[PDB]
Protein chains: 2
Amino acid sequence: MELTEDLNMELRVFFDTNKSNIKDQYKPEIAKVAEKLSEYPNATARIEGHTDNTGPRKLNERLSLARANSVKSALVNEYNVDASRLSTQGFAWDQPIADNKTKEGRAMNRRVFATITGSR
Amino acid sequence: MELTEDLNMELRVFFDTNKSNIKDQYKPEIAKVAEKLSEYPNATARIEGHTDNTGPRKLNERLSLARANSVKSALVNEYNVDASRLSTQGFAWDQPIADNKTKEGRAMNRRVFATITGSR
């Protein structure tokens, strides 16, 4: 029989200003990502971090990547997910999803989006 | 978080001449379909029956739809799958997959192919 199941997941984690820690409220989502990475052992994740547009370019290059790395670290260190399955990249403020002129637009931009894909 | 798992399954059942019963051979495969239909309660199945090109045309129109319906009935009656999730259609000898000039090709054409798709 031909039978396949395809996984597609998207995780969104948000961060406070200048912070790259994972807030406790995001732990259940990371745990679910880890469960699906075990259920689909060929799956991989592309984790992309971002900043709002405030502060030096240099801070935000590092901060965007640190936030992606924080997501990867939680998976690797707390869920024993192999690191090589998880890519990380930071886009500093280059890819806004909301208006940087509002406190709430800035909150939306301070984020990691991770895309998990696999098949079994 | 957004999580989707997409199911794609293809079932092939074959028939003896002038018959629309499910041969015991096919029962494990039909059981597997029902299992996935339960694991993906939103999935539906497109069930299509066929004949070889021997015999009167209306006999083959009926028999092709009877084949598709025998697969549906196995799912509905033995495995309690909701009948509205399953479509059936017969194509008489109009869609051959093999040579009707040989016994082996005719046996290939006496079939039901079903595609089961959906997400959870």
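Along the chain as shown, residues are numbered 1 onward.
A Cβ is built for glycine as well, from the same backbone N, Cα and C atoms used for every other residue.
Some features that Swiss-Prot has for this protein:
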- B:2-120: domain 'OmpA-like' (DOMAIN)
- B:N18, B:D52, B:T54, B:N60, B:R67: meso-2,6-diaminopimelate binding site (BINDING)
- B:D52 to A (Swiss-Prot position 271): Periplasmic domain no longer binds diaminopimelate (MUTAGEN)
- B:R67 to A (Swiss-Prot position 286): Periplasmic domain no longer binds diaminopimelate (MUTAGEN)
Point to revise | 8 Å Cβ shell about B:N18, B:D52, B:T54, B:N60, B:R67 centroid, meso-2,6-diaminopimelate site members excluded | key: B:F15, B:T17, B:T51, B:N53, B:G55, B:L59, B:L63, B:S64, B:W93, B:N109, B:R110
Check your understanding: Which of B:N18, B:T54, B:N60 (the binding-site residues) has the most other Cβ atoms within 10 Å?
Key -> B:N60
Practice item. Using C-alpha atoms only, work out the spacing between B:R67 (mutagenesis position) and B:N60 (meso-2,6-diaminopimelate binding site) and round it to an integer in Å. Key: 10
Practice item. Run through the Cβ atoms and count how many others sit within 10 Å of the one on B:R67 (mutagenesis position). Key: 27
Exercise for review: Express in Å, rounded to the nearest integer, the largest CA to CA distance found among the meso-2,6-diaminopimelate-binding residues B:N18, B:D52, B:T54, B:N60, B:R67 named in the record.
Suggested key: 16
Revision key, fill the gap. Helix, strand and coil residue totals from DSSP for the domain 'OmpA-like' (B:2-120) stand at 47 helix, 33 strand, 39 coil
Revision key, fill the gap. Cβ proximity for B:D52 (mutagenesis position), under 8 A, sequence spacing 6+, ordered by residue number, returns B:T17, B:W93, B:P96, B:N100, B:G105, B:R106, B:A107, B:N109, B:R110
